[PDB]
Number of protein chains: 2
Amino acid sequence: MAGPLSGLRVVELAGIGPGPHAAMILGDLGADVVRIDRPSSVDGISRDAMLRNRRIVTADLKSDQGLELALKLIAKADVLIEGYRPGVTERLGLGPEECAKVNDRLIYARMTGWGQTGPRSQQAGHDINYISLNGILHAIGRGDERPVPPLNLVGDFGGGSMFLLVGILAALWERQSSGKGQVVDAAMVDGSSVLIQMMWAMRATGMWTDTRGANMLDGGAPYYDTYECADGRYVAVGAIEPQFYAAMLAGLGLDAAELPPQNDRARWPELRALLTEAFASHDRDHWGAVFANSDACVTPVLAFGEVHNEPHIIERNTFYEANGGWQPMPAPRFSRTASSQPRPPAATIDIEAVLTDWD
Amino acid sequence: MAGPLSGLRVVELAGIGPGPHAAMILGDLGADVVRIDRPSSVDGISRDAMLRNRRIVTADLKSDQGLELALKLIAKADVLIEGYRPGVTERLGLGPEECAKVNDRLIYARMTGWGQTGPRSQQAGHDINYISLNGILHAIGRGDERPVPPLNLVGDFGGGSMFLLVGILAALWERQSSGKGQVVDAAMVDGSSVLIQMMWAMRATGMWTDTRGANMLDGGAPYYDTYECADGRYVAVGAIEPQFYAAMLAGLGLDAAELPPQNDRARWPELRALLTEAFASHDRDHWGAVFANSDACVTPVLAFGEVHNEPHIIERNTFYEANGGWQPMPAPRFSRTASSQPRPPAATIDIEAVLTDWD
Ligand SMILES: COc1ccc2ccc([C@H](C)C(=O)SCCNC(=O)CCNC(=O)[C@@H](O)C(C)(C)COP(=O)(O)OP(=O)(O)OC[C@H]3O[C@@H](n4cnc5c(N)ncnc54)[C@H](O)[C@@H]3OP(=O)(O)O)cc2c1
Ligand SMILES: COc1ccc2ccc([C@H](C)C(=O)SCCNC(=O)CCNC(=O)[C@@H](O)C(C)(C)COP(=O)(O)OP(=O)(O)OC[C@H]3O[C@@H](n4cnc5c(N)ncnc54)[C@H](O)[C@@H]3OP(=O)(O)O)cc2c1
């Protein structure tokens, strides 16, 4: 199995969102990932590409046999991932304490939104809920409108699965000294807060307000935002540094002497009006050509369906094809132990067959 | 130093955005993190809380002695982080090959937006540019308006720093059985693509469209969006599962028989108008009360300045007070080798001192 996590053994208690995304990435990087789903799901080969790089098995964990097979896998494995509410694994007899008895090397990885304790710890929720409580959601969107969710990118993945991965891998490093596993408690409300640590830093030194749409990086700055072009398509401008901004202005045909200063916030209305009219005078692909190879920090805003035609995407093999859709190749990349293309979702396997293969 | 990464040694070449954030999280979890900045940008103690859990040293990396001192640190370290354009460290004489001569065990971690090669590899850029190229930015915001940047959470951090971290830590795992370091190439355009793999998965199965504002998770769904309340503040609704959705409707006072089906997308505008009127009839705090302990997936949308007053935040110590104000505590959390509260930004210490300390 290709990639730097070759050798690593993972048991995933089938959940939704962050838990499977984390499991995917471990699989992506060479880990041997075994997913235990309930039989009343298992029903043909999955069409969910998030379930690549996996062996799937069936098992009623509420039964005594189910529980005991599960515990035979966990015994032989390096990592467990579960993303159920707190208390669920306990009551199945797969809690940390029960796992610690069959395998004290286990990294016991717990993926929740709210955490293991506290008033909200039993509330159902999704990404939008977890980022609503910690100030994030309120900061996303235009100022004249209600906040808009940044898909489920910030809570589920960036502040969720990815923190679970760091915890798992950090715990694996620790286990090199101590010879012992441990419990990783990854809550989306916490991960996503560390994810936005920059804003908390800026807020403390007066460089970020709580007003939505009035900061440097939320769309309030005329030089960090999207613009509509003549064809109704969009470009992105990210020209923070004065030298990049100057390069953008020159490409736009605007003399700096006619414009307000870049960071005179009081004249941002005028500046935005000027930039808006300039970008609106030609189509997206015009701007993309004008500014290619430039430090102007102007790029075309591509739709998913166009991404496969962008030279830089094609050339670095950011995507691969699988079953009527492109999918992202593993990230990040490794010089010596490269990851390989992901294996598609496979038909189910017997849990005994797995135990055999794992000795 | 507390945390699972006690005794990891990390040398950071100072840049902006993702490199510093990854360094921070390594520090947070107890790594020994030494950051080399340039003498000209450093006076007092840095007021950027992202520079917590670090020792800062200056060195003109363009001098012969700056370089020599630097290579001495790196020789004694486990990880090097650089976030410059490709070719920059090479010209300094700090490229992977120079480093591999003085320490074939080093994890050489390169944080870029566009990657190490390819047509865009020398272009300046920020978060908004990297997410414009791979379909992400186009998908974020309301349908009748231009895309809105999700701050810099998705490229810099979620698809940036966090992928650098997964790479550093996975390569440390690989090293334990190979005795060798290697190069980690973390490109924001790749990481953020894997970050959004769920949308690529859904798009392949006809469950996501490239139309903005028309999907389950982009704000198009009436049961996954924010709503304005009587007081002008917001709640988030995330009631995807029909049972949670039913619970929400009951607490709104809304008879499911009067309403269109939850997932009849052609009638979503009509459903939205009914939910809008209901949520608008009371203030945010009213709804927070009504739905506490509920699986209705309704939460108050708090601004940064209100987060310190939220019971669930306070009681889990998601934050600590520092500096000017609140900052996120380390994430994720560990049962045995627990992180400690971050150390504030250091005074710049002398690079020989460190070398003494590291032998
Ligand atoms: C509908 O389709 C899709 C598909 C994909 C989707 C992807 C993403 C999203 C959105 C953005 C999300 O936001 S993803 C984040 C959700 N939150 C959490 O993951 C945070 C922490 N967990 C929870 O809070 C969730 O569990 C919950 C909110 C989803 C609650 O769900 P429940 O259905 O109440 O499940 P519980 O976790 O509490 O209990 C699970 C029950 O199943 C039993 N048992 C598990 N495996 C079993 C097995 N193999 N055999 C037998 N039983 C099994 C457990 O024992 C337990 O049963 P009980 O408690 O009744 O004893 C949305 C998406 C939506
Ligand atoms: C202005 O204030 C803030 C503060 C905070 C900010 C936070 C976030 C952001 C936005 C959202 C971002 O998205 S952050 C991600 C940016 N992109 C990348 O990080 C991707 C990869 N790197 C790059 O592309 C960037 O380097 C660049 C786009 C910013 C390029 O800028 P350059 O300034 O040209 O820098 P280079 O990387 O090309 O080269 C740097 C030069 O510095 C020299 N030398 C470094 N350390 C030195 C030392 N100790 N001593 C002496 N010299 C040192 C190098 O040698 C190199 O020199 P040369 O000119 O010879 O090549 C924005 C934020 C903005």
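Residue 1 is the first one shown; counting continues down the chain.
Cβ from N, Cα, C; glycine included.
Here is what Swiss-Prot records for this protein:
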BINDING   B:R38, B:59-62, B:83-85, B:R91, B:125-130  substrate binding site
MUTAGEN   B:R91 to A  19.9% of wild-type activity
MUTAGEN   B:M111 to P  5.2% of wild-type activity
ACT_SITE  B:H126  active site, proton acceptor
MUTAGEN   B:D156 to A  17.6 of wild-type activity
ACT_SITE  B:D156  active site, proton donor
MUTAGEN   B:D190 to A  3.3% of wild-type activity
MUTAGEN   B:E241 to A  2.1% of wild-type activity
MUTAGEN   B:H312 to A  10.1% of wild-type activity
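Feature map: Swiss-Prot annotations on the structure.
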residue: B:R38; record: substrate binding site; Cβ contacts under 8 Å, 6 or more apart: B:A14, B:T58, B:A59, B:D60, B:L61
residue: B:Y84; record: substrate binding site; Cβ contacts under 8 Å, 6 or more apart: B:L13, B:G15
residue: B:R91; record: mutagenesis position; Cβ contacts under 8 Å, 6 or more apart: none
residue: B:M111; record: mutagenesis position; Cβ contacts under 8 Å, 6 or more apart: B:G15, B:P18, B:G19, B:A22, B:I81, B:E82, B:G83, B:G160, B:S161, B:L164, B:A186
residue: B:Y130; record: substrate binding site; Cβ contacts under 8 Å, 6 or more apart: B:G113, B:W114, B:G155, B:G159, B:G160, B:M188, B:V189, B:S192
residue: B:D156; record: mutagenesis position; Cβ contacts under 8 Å, 6 or more apart: B:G17, B:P18, B:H21, B:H126, B:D127, B:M188
residue: B:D190; record: mutagenesis position; Cβ contacts under 8 Å, 6 or more apart: B:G115, B:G159, B:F163
residue: B:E241; record: mutagenesis position; Cβ contacts under 8 Å, 6 or more apart: none
residue: B:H312; record: mutagenesis position; Cβ contacts under 8 Å, 6 or more apart: none
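In sequence order, B:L137, B:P149, B:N152, B:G155 make up the list of same-chain residues 6 or more apart from B:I128 (substrate binding site) whose Cβ falls under 8 Å from its Cβ. Listed in sequence order, B:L92 are the same-chain residues six or more apart from B:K62 (substrate binding site) with CB atoms under 8 A from its CB. Chain A comes within the C-beta cut-off of under 8 angstroms for the following of the recorded positions B:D60, B:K62, B:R91, B:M111, B:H126, B:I128: B:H126, B:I128. In the vicinity of ligand 2, defined as a Cβ distance under 6 Å, the following of the recorded positions B:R38, B:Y84, B:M111 are placed: B:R38, B:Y84.
Taking each Cβ in turn and tallying the other Cβ atoms within 10 Å, the top scorer among the binding-site residues B:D60, B:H126 is B:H126.
Look at B:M111 (mutagenesis position): DSSP puts it in a strand. In the three-state DSSP scheme, B:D190 (mutagenesis position) falls into the helix class.
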